[PDB]
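Below is one structure; the comments refer to it alone.
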Amino acid sequence: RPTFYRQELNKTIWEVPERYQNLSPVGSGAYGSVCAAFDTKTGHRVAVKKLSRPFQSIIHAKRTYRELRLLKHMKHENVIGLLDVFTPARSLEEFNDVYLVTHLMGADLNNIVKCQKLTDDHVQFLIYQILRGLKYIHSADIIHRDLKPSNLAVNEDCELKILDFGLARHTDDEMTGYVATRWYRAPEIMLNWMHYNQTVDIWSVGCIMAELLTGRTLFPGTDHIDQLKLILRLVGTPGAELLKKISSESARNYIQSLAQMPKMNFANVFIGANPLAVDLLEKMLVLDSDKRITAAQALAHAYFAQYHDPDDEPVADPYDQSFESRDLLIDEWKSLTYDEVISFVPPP
Ligand SMILES: COc1ccc(C(N)=S)cn1
Ligand SMILES: [Cl-]
Ligand SMILES: [Cl-]
Ligand SMILES: [Cl-]
Ligand SMILES: [Cl-]
Ligand SMILES: [Cl-]
Ligand SMILES: [Cl-]
Ligand SMILES: [Mg+2]
């Protein structure tokens, strides 16, 4: 057990191993209560997150366990990973606080590229890395559900990592109005058309790629209905085959009140773009999720010819999430979390 020291940060007392020095608050709080630090064991600048009231309710205790399980599993160059996890507690009986350590991420795609169009070679490399990480995530049967520019960390060498695992589900209010937390969502999850699956993430990648190419949000709706109208103008109204699959009778009835529209010509929407980029966007932005291209298929598309290497696009170890359908008491979720803290093995 390392020696811990204490100091006052973010309105509370933090207690951390000596290896972590020069702690200072960072960020806007989107991922939790976080400080930057220097890790003397590894030489990295790191982010240290102190969980707020991790075991105050059944919902919060299970969410803490979920975040730790997801972060311990992710081991890929284009996905956030766990450098360390610790508690000052010496036993389960005194366990109360959890701290997580990751690489410090300076900039995201949003704060870097807002209102700006990038060159085609840059778009190729950035979207390639998103898809490489997504192939890994989906191979573990994990659905991200919230891919958007603020969840993509990028460094000076245009290297990219996917963020946002195991945090609270987004609320109805967070999704209301003229807000970026809805602009990248697939229509079937935005409107609860049907039981969704991992194909929702490919819709989000299409929205991101379009925005890197034009410098503009693809579907900046002022509310759910305005956004649906923008989507259907581009990709066309649903045909009878997809209407069948909308298991919400009320949603199905609203869609049929709208006048029918054909799919638009994407070469006239994305004027001047690489024809291979136009072709890939047409295969991502398909209304029927059954027919969208997958991450593994998209890596082999000719748009990525200068980066694609099928021997360097790895998949994940199996991920057991049977706990997600399990009902337990607060102290049982807390005991499971403690076991996962003390069993952590740091990366090589
Ligand atoms: C220590 O910094 C952290 C910890 C966890 C997470 C996520 N759950 S994505 C993000 N930042
Ligand atoms: Cl230490
Ligand atoms: Cl990482
Ligand atoms: Cl503790
Ligand atoms: Cl964003
Ligand atoms: Cl969500
Ligand atoms: Cl597992
Ligand atoms: Mg999110």
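Residue numbering for chain A follows Swiss-Prot; the residues present correspond to positions 5-352, in that order.
Here the Cβ of each residue, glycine as well, is placed from N, Cα and C on the backbone.
Summarising the annotation, Swiss-Prot assigns active site, proton acceptor to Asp168 and lists sequence analysis as the type of evidence. Marked as ATP binding site by Swiss-Prot: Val30, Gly31, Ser32, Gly33, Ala34, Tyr35, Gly36, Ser37, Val38, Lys53. Feature annotation from Swiss-Prot assigns domain 'Protein kinase' to 24-308. Looking at Swiss-Prot, you'll find the mutagenesis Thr180 to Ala noted as follows: Phosphorylation blocked. Here the residue is the original one, while Swiss-Prot reports the published mutagenesis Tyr182 to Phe with the comment Phosphorylation blocked.
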Within the same chain, and leaving aside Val30, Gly31, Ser32, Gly33, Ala34, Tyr35, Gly36, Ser37, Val38, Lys53, name every residue whose CB is within 8 angstroms of the centroid of the CB atoms belonging to the recorded ATP site, in sequence order. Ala51
Under a three-state reading of DSSP, tell me whether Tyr182 (mutagenesis position) is helix, strand or coil. coil
Select the closest residue to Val30 (ATP binding site) from the following recorded positions, measuring between CA atoms: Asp168, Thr180, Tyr182. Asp168
Among the binding-site residues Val30, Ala34, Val38, point out the residue whose Cβ has the most other Cβ atoms within 10 Å, with all shown protein chains included in the count. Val38
Run through the Cβ atoms and count how many others sit within 10 Å of the one on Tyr182 (mutagenesis position). 12
Look at each of the recorded positions, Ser32, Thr180, and point out the one with the fewest other Cβ atoms around it within 10 Å. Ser32
Determine the recorded positions, out of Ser32, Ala34, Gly36, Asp168, lying near ligand 8 in the sense that the CB is under 6 Å from one of its atoms, and give them in sequence order. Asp168
Measuring CA to CA, name the entry from the recorded positions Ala34, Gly36, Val38, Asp168 that ends up nearest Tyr182 (mutagenesis position). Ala34
At the Cα level, what's the spacing in Å between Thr180 (mutagenesis position) and the residue listed as 'active site, proton acceptor', rounded? 20
If you draw a 10 Å sphere on the Cβ of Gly36 (ATP binding site), how many other Cβ atoms land inside? 15
